[PDB]
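Peer 1: Attaching a single structure in structure tokens format; questions to follow.
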Amino acid sequence: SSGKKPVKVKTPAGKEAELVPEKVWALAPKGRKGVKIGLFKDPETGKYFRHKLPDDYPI
DNA sequence: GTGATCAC
DNA sequence: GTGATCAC
């Protein structure tokens, strides 16, 4: 899914930013919770990075 | 190790 | 084909 709501992330370049993830999904093995993951673009570098989403962020 | 995703 | 993303 593409996300709508912004997320507080630490960028690879070291900054606090609020970014809307371009894709989001659940990353979990069988029997365990895992995490939710967002695909983000650092607007300072144009570089792509992944980052944990809050547990209640909608997929 | 396991899970999904995709820019590189 | 894989790095890198986390929590268990």
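In order, the residues displayed for chain A correspond to 2-60 in Swiss-Prot numbering, which applies throughout.
Method reported for this entry: X-ray crystallography, 2.3 Å.
From the backbone N, Cα and C atoms, a Cβ is placed for every residue, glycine too.
This is the feature table in Swiss-Prot:
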type	residues	note
MUTAGEN	A:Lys24 to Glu	Slightly reduces the melting temperature of the protein. Slightly reduces affinity for calf thymus DNA and poly(dA-dT) oligonucleotides. Increases affinity for poly(dG-dC) oligonucleotide. Slightly reduces thermostability of protein-DNA complexes at low salt concentrations
MUTAGEN	A:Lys31 to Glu	Slightly reduces the melting temperature of the protein. Destabilizes complex with DNA. Slightly reduces affinity for calf thymus DNA and poly(dA-dT) oligonucleotides. No significant effect on affinity for poly(dG-dC) oligonucleotide. Reduces thermostability of protein-DNA complexes at low salt concentrations
MUTAGEN	A:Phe41 to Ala	Results in a significant protein misfolding, reduced thermostability, reduced ability to mediate DNA compaction and bridging. No effect on DNA binding and constraining DNA into negative supercoils
MUTAGEN	A:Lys42 to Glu	Slightly reduces the melting temperature of the protein. Slightly reduces affinity for calf thymus DNA and poly(dA-dT) oligonucleotides. No significant effect on affinity for poly(dG-dC) oligonucleotide. Reduces thermostability of protein-DNA complexes at low salt concentrations
MUTAGEN	A:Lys48 to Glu	Slightly reduces the melting temperature of the protein. Slightly reduces affinity for calf thymus DNA and poly(dA-dT) oligonucleotides. No significant effect on affinity for poly(dG-dC) oligonucleotide. Reduces thermostability of protein-DNA complexes at low salt concentrations
Peer 1: Of the mutagenesis positions listed here (A:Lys31, A:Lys42, A:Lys48), which is spatially closest to A:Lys24 (mutagenesis position) when Cα positions are compared?
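Peer 2: Out of the listed candidates, the nearest Cα belongs to A:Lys42.
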Peer 1: Reported as an integer number of Å, what is the Cα distance between A:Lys42 (mutagenesis position) and A:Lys48 (mutagenesis position)?
Peer 2: 6
Peer 1: Rank the mutagenesis positions A:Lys24, A:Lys31, A:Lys42, A:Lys48 by the number of other Cβ atoms within 10 Å of each Cβ and report the first-ranked residue.
Peer 2: A:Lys42
